[PDB]
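Peer 1: Have a look at this one.
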Amino acid sequence: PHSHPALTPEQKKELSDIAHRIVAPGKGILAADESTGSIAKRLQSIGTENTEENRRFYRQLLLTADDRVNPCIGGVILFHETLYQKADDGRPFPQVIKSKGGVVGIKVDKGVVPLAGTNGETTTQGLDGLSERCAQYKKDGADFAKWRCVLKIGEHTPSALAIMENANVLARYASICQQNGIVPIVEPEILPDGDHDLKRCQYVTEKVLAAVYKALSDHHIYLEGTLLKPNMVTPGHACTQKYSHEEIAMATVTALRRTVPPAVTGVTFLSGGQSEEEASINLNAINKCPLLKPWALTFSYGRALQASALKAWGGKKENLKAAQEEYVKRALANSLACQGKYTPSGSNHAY
Amino acid sequence: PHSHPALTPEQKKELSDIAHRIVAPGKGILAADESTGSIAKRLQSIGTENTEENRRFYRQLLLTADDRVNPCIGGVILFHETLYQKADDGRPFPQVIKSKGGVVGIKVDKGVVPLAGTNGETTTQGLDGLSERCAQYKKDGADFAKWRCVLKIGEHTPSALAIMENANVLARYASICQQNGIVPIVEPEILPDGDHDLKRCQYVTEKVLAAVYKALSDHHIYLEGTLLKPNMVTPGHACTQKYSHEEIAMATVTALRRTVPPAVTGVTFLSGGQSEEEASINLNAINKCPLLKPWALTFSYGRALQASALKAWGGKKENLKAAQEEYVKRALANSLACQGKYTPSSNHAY
Amino acid sequence: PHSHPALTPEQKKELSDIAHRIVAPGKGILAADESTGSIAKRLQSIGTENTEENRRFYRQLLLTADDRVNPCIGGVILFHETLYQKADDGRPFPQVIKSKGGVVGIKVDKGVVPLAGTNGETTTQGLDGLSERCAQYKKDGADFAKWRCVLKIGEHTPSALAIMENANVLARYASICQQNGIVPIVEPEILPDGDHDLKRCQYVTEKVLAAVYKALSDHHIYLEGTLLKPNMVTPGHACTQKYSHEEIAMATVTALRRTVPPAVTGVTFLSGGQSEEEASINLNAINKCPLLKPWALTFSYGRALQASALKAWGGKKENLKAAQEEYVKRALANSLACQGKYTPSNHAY
Amino acid sequence: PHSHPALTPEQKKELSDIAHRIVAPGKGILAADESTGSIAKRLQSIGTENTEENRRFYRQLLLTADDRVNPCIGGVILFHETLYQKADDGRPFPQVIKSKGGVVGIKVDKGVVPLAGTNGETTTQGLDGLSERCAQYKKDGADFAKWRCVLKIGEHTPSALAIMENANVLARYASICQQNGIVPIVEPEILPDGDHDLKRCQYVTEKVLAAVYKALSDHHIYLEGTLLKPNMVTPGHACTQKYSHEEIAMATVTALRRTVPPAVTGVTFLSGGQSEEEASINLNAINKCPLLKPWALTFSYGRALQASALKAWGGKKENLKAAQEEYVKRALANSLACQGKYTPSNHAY
Ligand SMILES: O=C(Nc1ccc(Cl)cc1)c1cc2ccccc2cc1OP(=O)(O)O
Ligand SMILES: O=C(Nc1ccc(Cl)cc1)c1cc2ccccc2cc1OP(=O)(O)O
Ligand SMILES: O=C(Nc1ccc(Cl)cc1)c1cc2ccccc2cc1OP(=O)(O)O
Ligand SMILES: O=C(Nc1ccc(Cl)cc1)c1cc2ccccc2cc1OP(=O)(O)O
């Protein structure tokens, strides 16, 4: 029961300032950290060869969008490769991001791995040599990191083991990041797969988040210098019962209010399988919810910010402006939504 | 995991409505639940025989103060004996409290017991037949309960066992209370005993509360239907280093912001060994702290609300007015304090 | 962590000595601690008015059985009421038990209570004032205690909450008992209700026992001064798959070997819904199981020792000898069983 | 909880058979997996240049000792580099070890890393891509693995965090190993550093092992397919109070009896900072301890088996026989020690 300060006042100040800048009023996060294997499907969906040059061009297309996105983007998550690529003018992408007012982020996990003795459950790896990697990323321009854990709702999942293990690994990851001046974004994604209803998702989300914050406490994590990337609370994809955006918002905010300490600087929602417009409407409803919300509630979207842009680009250089135009539109929409000012024009006890 | 609703929407509403009434803006709790074993020294200090009539009288004195205390008192915690006593006009004390706009609370724990294998640490008993007792107290006018767990800061304390066990018993007590329409006030008190500094108290407080809320979650506790009664974050009673009220407020608010979910309806601070004035000044500083506080931050005082009243009374029936006056004075001082409107007469370093 | 001795060397010796005496070779436990409310159904099945008198007589009938049971019974669990009753000759029941070489035990739990937010699960109450009660029971002849926790196998049970809470309360109870010179018998019973199979019971039993011993460790319990009373590992009552006694034994011994520390003095199996013969046959197979067992494997039976005796008695004092004879036969059968010498009339785990 | 078999009966059989062969009667383990960073200081002590050839030669010297060590060595732990080196006759070292009746082990952890917010405490890394590494090591002759976690006794250590985190990572490591047919040796080493006495080390050891076994249960680890490599229970190196070998054996065996399930196939002790003789004498006493021990109690020595050998070699190729002779002597002594055949008041525990 003795304190051996993991961080000095200066380190804490640096971490808190970074966290607040990322989620400042009206700003969200662009998740463009798709791996070479993940971006493969995206490129094949528009008949484009998956080469480093095409990946560079696509990332550049998004990162160099006009100044309208500046007040919309507080952070950009990149994959290792992209962090070391440069725009046509020779400027490193991280420099491009920063010049537009954004904070640079880096995915540091090494994917999921199966947990033996479970019903298809997983944990996430990537702690080995993480400290050295974080130190190097920090020096090369990154100020926050991304690590994704995945849990699934089923007849016997998430199990006590899966919940405990994933929460523990997220805590180790956050601890290492903070020692290197990197703001860790804690991401305990609960998949929407299944036919469960809204109440089930809320229940599981509340249990998962409770475990997550207890682990962060056990590992002496500085909450003010962290962000949370949870799933919104929604029914399963195969759920027959229909719900309004107001219900999704109330269930989501209620779950968060019951588990997330106010010290947490911000919540950057993942959109999962939601469409671009759906992700904006729900994020807006969440911000409109008539309950006290002590943390910034914004976005960290990948598919919900690029979907149309990728399609508009089609891998043709001539559609550059049209592609960027699609991305900018979603950036503005979500900027308004994370403020509860979004519009298509441009009982609590039951939870 | 799988859900099996512990409460219906109707039961949740009842509990949440009660919790909010107790900590309504400007209101706090009067802790007058001293057991016959604790009230003994109180009466002894004023040379008064510890009889049932004298205890009944003293309680009446506090409970029947003029209407100036009404806006200040959201709840009153009573000891079993008192819940069944009556004022001179024949009215049961629970009726007297309610008629003044207050909610009636009842202590339900059965005191602390030693934890074997620890350095003088304890847990708290009182769960046996608690459900039946709560059902009866509810029928007899009580809407909330009190249960006190005690932890101590020392070289090897609080130990992992003490923290886990006390957090678990609080969760059990909370669960049983809510099943009976009684709002449980979770009280995990960390004593000020010792010469530890402010930073040490904040660290321990943070660890204890994280454990308390994880336990409440494990036992499916409805937080909106609960209140928290923690110690403020202050240096040890014998700490050589000195701090300002602002530092105590910052350390306290920070600790809470890092561990207490916004869903918790309110925090009713215990004053520990602080004086009446000090308790009011710190609560005021806490409410003036430049950090976001998603829960009501008020009081649940015993000594800090009765110290002077008890002294002015002195066991003499002719000092009723004088005594009640002192009580009213502190009630008013704290009602303003829990709003940051009281005046006597870098956060990254936390 | 830091050590703050919960017990002195002398206290440890007393507890260990008591534990070993109870489960000494060939000895088991007669569980006769049925509460007046629980015994009511028993006396009802034999048209006998449930009165303190008839309860005293029935208990006397069992406690005063001939000396053939002496080497079979190492301990007797009594209900509060019985601990203070006397035989016709005036001898206090505890004295009767001890004279026959048995250790006196006392039930100290106050029954199960529902756990809100669970699918019909429970925890057990009884810790309030337990220290004072144990000290009084010790002064009055008791050397060990019984506390029963109950878990059930279902679609969502036993839940993490139920497992954690029951293991924790068991540790609290054990801690308090040891502080008063009383050997605590930890009983985490997993009901046989349901249609689950053998491996499902084995799995749950293993998880439950692992939780139980972690809790005992967290609470600084002196294992050598304790006994474990678990269910045998068997398929659910409604399971359609059939198993042999050798399979039940293998599953049972395997489960214990993977969770119970060698330091535990002995395992006193509860018989659950098993008949008298079934309980003896299974205990025998368990003791014959090839695997190495570092603890005594015996019985702590209530229904499996009294069934026939109760029926033979029928509330008629005239049936005293006939009734006692039935009890003696089961006592003898199980004494041989806990030694693997009873005869009526492993990677797959 | 619901069962989702981590292993098939076939997989369990393979792991169990491997574990039993490593600790077969009279057999122990040679720990020659010194990291290239640790071996450097060893070669330095004998003015020998730290080259790949010298390292290869030294390992060859130990692995090619006369047949007298065959009955003594059940397993040999190797570092990655050595696993792929060959003897002068072209035979890969794994083949050499196997031809002498030994099982090949491989160190798979990637060292300790600091735990932020603690008083100099650490956890261990090495899980990333461990499954693929294990599958490859299995194909290359390895049947068991080594992973070391380190805890220290102090005023505020081991902390709740250090214990929990280290037990958890050990469990993750063991799970991945068993999925690849590799027997994991769980090594939660508690350093002897400090002035604490015997009872303090025993207390901490019991708390650590209880946490370790709860974690292995939570992670569904097959205990019969695992081995435990703990520190012997001894006072700190700077402790004033002196203890006899019998007391060390008693405290050590008591700690294990109170925490290690009988299902664990064997305990392979690390010698810490003990001398070659000290390590053999203590192991002998442990095996002679009166208490019941349901698991094999043997050795997994590095310094305690190589000390004299390394000195006799001195980097001189002509001192091969002399060096090997020193190793053989220690292997023979320890082979007898793990049988309690070597000769150069339990309630108080
Ligand atoms: O529509 C997408 N995926 C999907 C749709 C439908 C089914 Cl059935 C499964 C998966 C999608 C589109 C992207 C566009 C641009 C960047 C990243 C993208 C990632 C992405 O997949 P995701 O990582 O958001 O799950
Ligand atoms: O004078 C008191 N306490 C004290 C004095 C001096 C030292 Cl040094 C320590 C503690 C006191 C006075 C009260 C007056 C009226 C109600 C409750 C009272 C409770 C109380 O003691 P407490 O239960 O608040 O600890
Ligand atoms: O025949 C019994 N029970 C039963 C049988 C069959 C079904 Cl289907 C359900 C319940 C029985 C008989 C006893 C006789 C004498 C003492 C204690 C006895 C306890 C007892 O039931 P129990 O308290 O051990 O659960
Ligand atoms: O004498 C040794 N170390 C030591 C001595 C004294 C202090 Cl103070 C600290 C450390 C030693 C000797 C070896 C000889 C041969 C192989 C491996 C060896 C490893 C080894 O160090 P270790 O891994 O056993 O701790």
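The residues of chain A that appear here are 2-347, 360-364 by Swiss-Prot count, in order.
Method on record in the header is X-ray crystallography, 2.0 Å.
From the backbone N, Cα and C atoms, a Cβ is placed for every residue, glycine too.
Just lifted these from Swiss-Prot, have a look:
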type: MUTAGEN; residues: A:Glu35 to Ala; note: Reduces activity 14-fold
type: MUTAGEN; residues: A:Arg43 to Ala; note: Reduces activity 14-fold
type: BINDING; residues: A:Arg43, A:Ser272, A:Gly273, A:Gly274, A:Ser301, A:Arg304; note: beta-D-fructose 1,6-bisphosphate binding site
type: MUTAGEN; residues: A:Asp129 to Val; note: Alters protein-protein interactions, leading to a dimeric protein
type: MUTAGEN; residues: A:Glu188 to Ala; note: Reduces activity over 100-fold
type: ACT_SITE; residues: A:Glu188; note: active site, proton acceptor
type: MUTAGEN; residues: A:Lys230 to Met; note: Loss of activity
type: ACT_SITE; residues: A:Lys230; note: active site, schiff-base intermediate with dihydroxyacetone-P
type: MUTAGEN; residues: A:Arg304 to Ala; note: Reduces activity 400-fold
Peer 1: Gap of 12 residues, A:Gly347 to A:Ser360: Cα distance in Å, to the nearest whole number?
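Peer 2: Cα to Cα across the gap: 30 Å.
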Peer 1: Restricting to the chain of A:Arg304 (mutagenesis position) and a gap of 6 or more, list residues whose Cβ falls under 8 Å of its Cβ, or answer none.
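Peer 2: Residues satisfying the criterion: A:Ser272, A:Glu277.
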Peer 1: From the recorded positions A:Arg43, A:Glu188, A:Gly273, A:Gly274, pick the residue whose C-alpha lies nearest to the C-alpha of A:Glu35 (mutagenesis position).
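Peer 2: Closest candidate to A:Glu35 (mutagenesis position), judged by Cα separation, is A:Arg43.
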Peer 1: Taking the residues A:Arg43, A:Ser272, A:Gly273, A:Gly274, A:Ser301, A:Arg304, which the record names as binding beta-D-fructose 1,6-bisphosphate, find the longest CA to CA distance and state it in Å to the nearest whole number.
Peer 2: 18
Peer 1: Quick one: among the binding-site residues A:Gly273, A:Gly274, which has the most Cβ atoms sitting within 10 Å of its own Cβ?
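Peer 2: Of the binding-site residues A:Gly273, A:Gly274, the highest Cβ count within 10 Å belongs to A:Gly273.
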Peer 1: Can you tell which of A:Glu35, A:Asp129, A:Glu188 has the least company, meaning the fewest other C-beta atoms within 10 angstroms of its C-beta, among these mutagenesis positions?
Peer 2: A:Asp129
Peer 1: Would you count the other C-beta atoms found within 10 angstroms of the C-beta of A:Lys230 (mutagenesis position) for me?
Peer 2: 22
Peer 1: Ranked by the number of other Cβ atoms within 10 Å of their own Cβ, which of the binding-site residues A:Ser272, A:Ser301 ranks first?
Peer 2: A:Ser301
Peer 1: Are there any residues in the same chain, six or more apart in sequence, whose C-beta is under 8 angstroms from the C-beta of A:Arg43 (mutagenesis position), and if so which?
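Peer 2: Expected: A:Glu35, A:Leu311.
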Peer 1: I need the CA-to-CA distance for A:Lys230 (mutagenesis position) versus A:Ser301 (beta-D-fructose 1,6-bisphosphate binding site), whole Å please.
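Peer 2: Approximately 7 Å lies between the Cα of A:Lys230 (mutagenesis position) and that of A:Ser301 (beta-D-fructose 1,6-bisphosphate binding site).
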Peer 1: From the recorded positions A:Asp129, A:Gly273, A:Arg304, keep only those with a C-beta under 8 angstroms from any C-beta in chain D, and list them in sequence order.
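Peer 2: Checking chain D against the recorded positions, the residues within range (Cβ-Cβ under 8 Å) are A:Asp129.
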Peer 1: Could you state the CA-to-CA distance between A:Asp129 (mutagenesis position) and A:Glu188 (mutagenesis position) to the nearest Å?
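Peer 2: So the Cα of A:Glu188 (mutagenesis position) lies 19 Å away from that of A:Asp129 (mutagenesis position).
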Peer 1: Cα distance, A:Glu188 (mutagenesis position) to A:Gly274 (beta-D-fructose 1,6-bisphosphate binding site), nearest Å?
Peer 2: 16
Peer 1: Near ligand 1, which of the recorded positions A:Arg43, A:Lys230, A:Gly273 are found, taking a Cβ distance under 6 A to any of its atoms?
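Peer 2: The qualifying recorded positions are A:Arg43.
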